[PDB]
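In what follows, a structure is listed as structure tokens, so that the remarks can point back to it.
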Amino acid sequence: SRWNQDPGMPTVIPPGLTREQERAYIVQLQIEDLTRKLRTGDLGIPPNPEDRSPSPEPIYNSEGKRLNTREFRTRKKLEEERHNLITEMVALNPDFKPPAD
Amino acid sequence: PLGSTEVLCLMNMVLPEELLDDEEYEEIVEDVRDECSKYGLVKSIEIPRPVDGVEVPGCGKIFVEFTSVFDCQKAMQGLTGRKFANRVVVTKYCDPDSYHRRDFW
């Protein structure tokens, strides 16, 4: 399956919100989770390499250390999605102060 | 809309990229169905997908029509705050009329 079983923003959308105000809430909320996942950082890497996609050819630096690890690749996507979401609200701002992180 | 309706909207579950593959799409469908089926007898499901670069409305959202308002209201309470592919599941109610007319939001 895909589903998940076991102090952020309320998970239910408040009562009356414009199509825009709602979009702002959900984006602001993802910005929240993405920041958390990158802080811990709690990535979404599966424990076993069975469900994982085939790995790309490994590339290394001068020390012989691999650069494109699973973790690096996955942390990239999160950083990428977070960036676009942050950038999405750049063409919105109600004078919303950028974090600059 | 104002209050509870018989249509549940799951949000922040998927990104357009995941929906391109037919194999993955069909899977996402039954996963949502089976989970909701625990409160289910659900009437229908709608997961709009590119069709890029049209960017058809409701894309990135998942709609589930329940048979009753009570059922739906119980589905949201249970599903809200959960994870989906490690993503936080956000929820709201949708106007059933809008939904039948395929005006997905």
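By the numbers in Swiss-Prot, the shown part of chain A spans 20-25, 34-128.
Determined by X-ray crystallography, 2.3 Å, according to the entry header.
Cβ atoms here come from the backbone N, Cα and C positions, even for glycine.
Here A:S20 (mutagenesis position) comes close to no residue that lies at least six apart in sequence on the same chain with a C-beta under 8 angstroms from its C-beta. Under its mutagenesis entries, Swiss-Prot includes A:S20 to A with the note: Strongly decreases interaction with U2AF2 and spliceosome assembly.
Swiss-Prot gives this note for the published mutagenesis A:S20 to T: Decreases interaction with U2AF2.
A mutagenesis experiment is reported in Swiss-Prot for this position, A:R21 to A, and the note states: Decreases interaction with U2AF2 and spliceosome assembly. Following the DSSP three-state reduction, the secondary structure of A:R21 (mutagenesis position) is coil.
Per Swiss-Prot, mutagenesis A:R21 to K is noted as: No effect.
Remark: A:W22 (mutagenesis position) has no non-local neighbours by Cβ distance under 8 Å and separation of at least 6 in sequence. Here Swiss-Prot describes A:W22 to F as a published mutagenesis experiment; the accompanying note says: No effect.
Under its mutagenesis annotations, Swiss-Prot gives A:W22 to A the following note: Abolishes interaction with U2AF2.
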